[PDB]
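Remarks on the structure that follows.
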Amino acid sequence: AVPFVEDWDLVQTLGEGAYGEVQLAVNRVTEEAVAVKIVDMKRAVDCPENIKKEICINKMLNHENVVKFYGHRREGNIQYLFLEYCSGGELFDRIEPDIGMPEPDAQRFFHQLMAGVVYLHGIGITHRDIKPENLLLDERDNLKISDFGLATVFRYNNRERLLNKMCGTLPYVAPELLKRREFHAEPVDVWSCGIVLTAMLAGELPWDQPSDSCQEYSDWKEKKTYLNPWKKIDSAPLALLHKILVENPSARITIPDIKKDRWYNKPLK
Ligand SMILES: O=C(N[C@H]1CC[C@H](O)CC1)c1ccc2c(c1)Cc1c(-c3ccc(-c4ccc(O)cc4)cc3)n[nH]c1-2
């Protein structure tokens, strides 16, 4: 057994947050870089079960568009999660403020996003907090869904389970989560992806939250796509947003039907 391989030099901080911090670790013998999350078990009444679900969910995942899970080390309060390192950075940082990015890149990123989501959904799981900062890129620039601290399984033994728990991030959350007591999980993730598409194509977020009390939301519902934020988006991908960002979740397009959308299969464009 090669000596010292177990040793991981904690090179630098990747991105701190409410949880704690995520440092970049490089193998002492192979120099294999990785990402280690530090979940502070501090306090005892809103920290335990939190990470326990996040870990069992990771033990299931396995797709080229989902951050890879390696292992987890326990030690009192300091829990260590070992996940794939993404030198690419966040999709967020590839979005030019107020401009977005070249339409071809967006289509490419959207494709990988759908691949990852189709997968998660396939095995009955919903991320529930899809946004540019949770979408990572690696060396080759391949999109990776990351952060399953909020995910929850919605299908077990072929039984779907309606959700009622509110979570996510207001600008990316779906409207039925603010107006209904219960809702289907799949459609909520589709709305998220939809908001991410617009962010990529226009560099700005359509609204603070999907509620009529919000200007831009009521305008979009009225289809005032002129001059407003959707003015920057070409009609092809704009047609797809009309289908995704549909209020009634039951009338909202399904992923299987997005794969058939015109702009989705338009070469380069
Ligand atoms: O955006 C980044 N840097 C910016 C560059 C421009 C400067 O202006 C500011 C910093 C950046 C670079 C490299 C990064 C990240 C973020 C996040 C991240 C990660 C990373 C991977 C997975 C998970 C994670 C996965 C699953 C789960 O259940 C919980 C957490 C969290 C964090 N690895 N490598 C990186």
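Numbers in chain A come straight from Swiss-Prot, and the residues shown are 2-270, in order.
Determination method: X-ray crystallography, 2.5 Å.
Any Cβ shown, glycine's included, is placed from N, Cα and C.
Sequence annotations record features per position, and here Swiss-Prot assigns domain 'Protein kinase' to 9-265. Under the heading ATP binding site, Swiss-Prot lists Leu15, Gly16, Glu17, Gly18, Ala19, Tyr20, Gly21, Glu22, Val23, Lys38. Swiss-Prot documents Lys38 to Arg as a published mutagenesis change and attaches the note Abolishes kinase activity. The note that Swiss-Prot attaches to the published mutagenesis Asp130 to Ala is: Abolishes kinase activity. For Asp130, the entry in Swiss-Prot reads active site, proton acceptor. Under its mutagenesis entries, Swiss-Prot includes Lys132 to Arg with the note: Strong reduction of chromatin-associated CHK1 ubiquitination.
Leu15, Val23 are the recorded positions among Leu15, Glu17, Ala19, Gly21, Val23, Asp130 whose C-beta comes within less than 6 Å of an atom of ligand 1, given in sequence order.
Most buried of the recorded positions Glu17, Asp130, judged by other Cβ atoms within 10 Å, is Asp130. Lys132 (mutagenesis position) and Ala19 (ATP binding site) have their C-alpha atoms 17 Å apart, to the nearest angstrom. Spacing of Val23 (ATP binding site) relative to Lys38 (mutagenesis position) is 4 Å (Cα to Cα, whole number).
Cβ neighbour count for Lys132 (mutagenesis position): 22 (other Cβ atoms within 10 Å of its Cβ, all protein chains included). Here the binding-site residues are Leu15, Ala19, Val23, and the one whose Cβ sees the fewest other Cβ atoms within 10 Å is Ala19.
When the Cα atoms are compared, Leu15 (ATP binding site) and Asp130 (mutagenesis position) turn out to be 19 Å apart.
The ATP site is set by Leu15, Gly16, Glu17, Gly18, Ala19, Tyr20, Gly21, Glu22, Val23, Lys38; from the centre of their CB atoms, other residues of the chain with a CB within 8 Å are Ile39. The recorded positions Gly21, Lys38 differ in how many other CB atoms lie within 10 Å of their CB, and the one with the most is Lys38. For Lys38 (mutagenesis position), the nearest neighbour among the recorded positions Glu17, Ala19, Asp130, judged by Cα separation, is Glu17.
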